[PDB]
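Each remark here refers to the structure printed beneath this line.
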Amino acid sequence: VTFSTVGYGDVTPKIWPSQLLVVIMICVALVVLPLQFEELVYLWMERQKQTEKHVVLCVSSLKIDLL
Amino acid sequence: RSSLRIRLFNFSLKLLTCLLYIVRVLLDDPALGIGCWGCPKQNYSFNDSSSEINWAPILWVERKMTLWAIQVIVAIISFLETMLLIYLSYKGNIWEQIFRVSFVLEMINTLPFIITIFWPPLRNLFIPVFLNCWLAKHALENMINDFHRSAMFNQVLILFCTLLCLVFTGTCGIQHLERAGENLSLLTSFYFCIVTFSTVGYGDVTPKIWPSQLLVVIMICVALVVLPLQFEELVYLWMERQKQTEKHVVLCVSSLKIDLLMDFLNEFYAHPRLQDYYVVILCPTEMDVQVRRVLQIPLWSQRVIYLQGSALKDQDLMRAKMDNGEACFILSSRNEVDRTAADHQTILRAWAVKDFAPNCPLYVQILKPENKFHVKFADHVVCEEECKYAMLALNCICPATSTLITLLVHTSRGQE
Amino acid sequence: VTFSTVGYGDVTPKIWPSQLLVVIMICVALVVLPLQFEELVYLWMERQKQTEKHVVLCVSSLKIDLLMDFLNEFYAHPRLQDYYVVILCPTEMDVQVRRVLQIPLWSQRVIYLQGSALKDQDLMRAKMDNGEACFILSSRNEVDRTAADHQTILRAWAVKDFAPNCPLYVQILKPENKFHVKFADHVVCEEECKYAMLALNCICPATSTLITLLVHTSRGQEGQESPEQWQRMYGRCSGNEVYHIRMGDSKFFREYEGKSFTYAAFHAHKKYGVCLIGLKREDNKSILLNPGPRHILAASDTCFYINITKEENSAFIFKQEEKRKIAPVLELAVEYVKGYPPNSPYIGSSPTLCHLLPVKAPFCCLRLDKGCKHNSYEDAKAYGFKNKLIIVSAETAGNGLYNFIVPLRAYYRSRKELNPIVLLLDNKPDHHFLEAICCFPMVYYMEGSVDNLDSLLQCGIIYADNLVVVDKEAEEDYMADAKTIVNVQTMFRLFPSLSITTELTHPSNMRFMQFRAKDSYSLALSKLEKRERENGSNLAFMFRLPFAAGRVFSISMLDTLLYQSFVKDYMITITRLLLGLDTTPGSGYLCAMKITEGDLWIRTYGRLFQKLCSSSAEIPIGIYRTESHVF
Ligand SMILES: [K+]
Ligand SMILES: [K+]
Ligand SMILES: [K+]
Ligand SMILES: [K+]
Ligand SMILES: [K+]
Ligand SMILES: [K+]
């Protein structure tokens, strides 16, 4: 519930080292996950390039008048 | 340059006074007593039921004699150099210097310390020195245009810089505004701000008075109108920026088609000895769409490497690691309407690879027989017109010689 | 704190009506705000379509070879480090240019604006009114050079109309369009300099190499780690450039006040190693190369000298001087007629006194293959020439090819050493060209090219001293010279003893001129060239055998001659005076002399310097040294 930014508050750090770890761990997530997201965006970008009784229409160039 | 030394000093001077605020808040104890100066320091306490909030802890801050002395010295130096920079460069205008939001912040942080000299009782007064963030970040932005000390990194650092302060401005603000209530320590306030700007919002430490609640609302609104500006500039730079193992062979061609590629992969990789090899393709044109679909197949994704470049450019030769290549296949283009022009290109490409990597076995495919003697130096040369017509002629003596030669030059196990 | 998804929990709904309102408001936000974000994305998508001391670079299409040749030369000067460069090209930026412009070194300096010089708004965006210089360069890849020249004439007029007080630097392709841009501060004609340099290569070999290494700003640090002696001395002496300094304030020359030019040129070379090639009097603007021994120096003269380092930047040699501390040179001093050619093909053609036929030759006699009434000869064998021929394999014969013949037929050239000129054109020459050349002695033309062995054998390639190739000839940019390199290579194999001179668009193709793939030494020079490229040397092509011997030069050197003119306004005039493209009265010409065994009693270059300036008053620039390098 912390990394999903929910943060209920029923169980929270109560000592400063435990508070410091949460602050650091949030900062780590904000600098590690975007690197994975950026690589995912790159791979998604490169990747971008029924029933029965059908008939096929083989043409060389389809224009709106012919269709 | 002396001007760069001035800007660097100014940036160091802004970060120095931000630190000296921290050392003040670290060395100031409100529990011992607060007051204006000297006269009647009083102890203050928080009553939750009391709807009236004592502004004396907020208004008055107990400041040491030495700390106030070094602060006003730096503050005066801050004003002197900002006035120097303003007066040095008018740029043909006298107005529009105050409407830009860098001079008003410098006023609010600087002039009160000048006023505190006039009134010794007013020396222990609170001033938003922590806002010297935005001048320091702005000063770093101005300096980043001068020298590197890496194009997107400068914006990423600026985004980190505006993130670092947006905490800093919140933390000192939330802590001081909480001197009236809950007397939050600096570390606790810092933990509060981090979980606030990350939209976590635990709720173990929250504002309990309206001045503290209002600051959080404003600080959230500031984040929603400052961070997106950084993200948009980051998007622009990322968009503009958008334009292995050993035992590899290079395939230098002019235009790569799906028919030619598979005829190579089905033959080069049909040998077990050539399984660990990966293939570098050096074609000066953009990858054919049908080639991209094949190169995204898991079988060929890690083996075939497509580099867009020319064999006549040494950097493209360096990217292909031709000096370590086990072989270079310089193939000719048959779809071209000018075969002599095509032959001249593979002759230069053979010379370019031989000049760059002399100890690399060249494998040249020549179209016209008259250009064959320029690439006689190559380890293995194939002439298209020589073989094609000799096979056709042999078909007129011994029939289906073109089939006999075809089935002999294809690596198959005879399971068809 | 609710709509920012923080949700502290210190103040929360406690009854189901207030709880329900929060739920429906969170839902309302999730279905209303994305509508606003989508519209903002649309507008952002549709919307997607400094300091002082800047210079503008107005071109038609910007390519990586041209940009780097400018950046390496413009920024090689410490005075030009704070400058940033504005590029005004009407086309979208080339991909290879974007990669360079994203390099941290060039990101803040090079500014690329897409626009036309004929639009004042683009001129306003470039801040041309504040620009220190405008470089209007021409496009060589275009198939219509006359159309290209007309564009750079209008661009020169557009900048002069918008910012009249801005020094223009124009690069003109054809000589006939040169007089429209005569107003410009510094003009370079490509065809004028290319053909005069090729012609001089047939008189003084490797003149193209000599001129090239002088118009490149280098410190002479190339090849200093090479084990070969010829690579250390030739890589050091390449750092020479032509500088200027007033006579009175020149520690090199000020001690020669009242002495002759020949006296100062020798002793300065004898003492400090500088070569005083010419001066410019304060009264006139004309620059005289080797004004003569009769010229007496004065304290107000501007002295043009060749040296590795500038006088101001040579504080070490004066400091090194303080660490230590043949007749003598005097302190004081058919028969062809000689006349100017009748028909100058274009305006601005500098009139040079040339050897001329007594009677204008008819257009029929200027042809080799076809015989006429005066002679029935059909090839060079039938003519029975007494000297070796010069074969020029051009495409079309225009004003540029006219500039090839004038240096070869000048009056100071030897009459008995006149080389017959055979123009191997593939297009029939126009009558305008023949009207220009019909007066010159022994100038012929024949249809053909260098890719046809039959035409060259009829031209007289067996007894030809030189074969000059200038024929014109793609997305892959370096493939432009593919046809020229291979066609010259064929003759390098058929005629290994023939001396071929060639011009190439890109200097990186100079390695391919005479390619010996089964050669250890030539391919070893490739590694040496890589080290110079690693050391940031713009003279990387320097150590190739063809370029060093003068066989090939790239016309990209004329780009550098124009960029250097921003810091050396005399460079264009100095180069033209060497090529003879402008004939200032009282100015010298570039000659060449051959040292035989009869001159071996002169041990060193310095002693030869003394001999010439004490008797013949000649000032030697350099040495064409040839060794035995069995392959
Ligand atoms: K959240
Ligand atoms: K939350
Ligand atoms: K929460
Ligand atoms: K088999
Ligand atoms: K130099
Ligand atoms: K030089």
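Throughout, chain A uses Swiss-Prot numbering, with the displayed residues spanning 291-339, 350-367 in order.
Positions of Cβ are set from backbone N, Cα and C atoms, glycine also.
A:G297 (K(+) 1 binding site) carries neither a helix nor a strand DSSP state and counts as coil. Under the heading K(+) 1 binding site, Swiss-Prot lists A:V296, A:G297, citing experimental evidence as support.
For A:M315 to L, Swiss-Prot lists a mutagenesis experiment annotated as follows: Reduced the potency of the agonist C23 by 7-8 fold. Look at A:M315 (mutagenesis position): DSSP puts it in a helix.
Neighbours of A:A319 (mutagenesis position), defined as other CB atoms within 10 A of its CB across all chains, total 14. Quoted from Swiss-Prot, the note attached to the mutagenesis of A:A319 to T states: Reduced the potency of the agonist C23 by 7-8 fold.
According to Swiss-Prot, the mutagenesis experiment A:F327 to A carries the annotation: Reduced the potency of the agonist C23 by 28 fold. In the three-state DSSP scheme, A:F327 (mutagenesis position) is classed as helix. Around the Cβ of A:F327 (mutagenesis position), the same chain contributes no residue under 8 angstroms that is 6 or more positions distant in sequence.
Using a cut-off of under 8 A between C-beta atoms, none of the mutagenesis positions A:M315, A:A319, A:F327 neighbours chain C. A gap of 14 Å separates the Cα atoms of A:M315 (mutagenesis position) and A:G297 (K(+) 1 binding site). Geometry remark: A:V296 (K(+) 1 binding site) versus A:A319 (mutagenesis position), CA distance 15 Å. For the pair A:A319 (mutagenesis position) and A:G297 (K(+) 1 binding site), the C-alpha distance works out to 15 angstrom.
In this structure, A:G297 are the recorded positions from A:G297, A:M315, A:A319, A:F327 whose C-beta falls under 6 Å of some atom of ligand 3.
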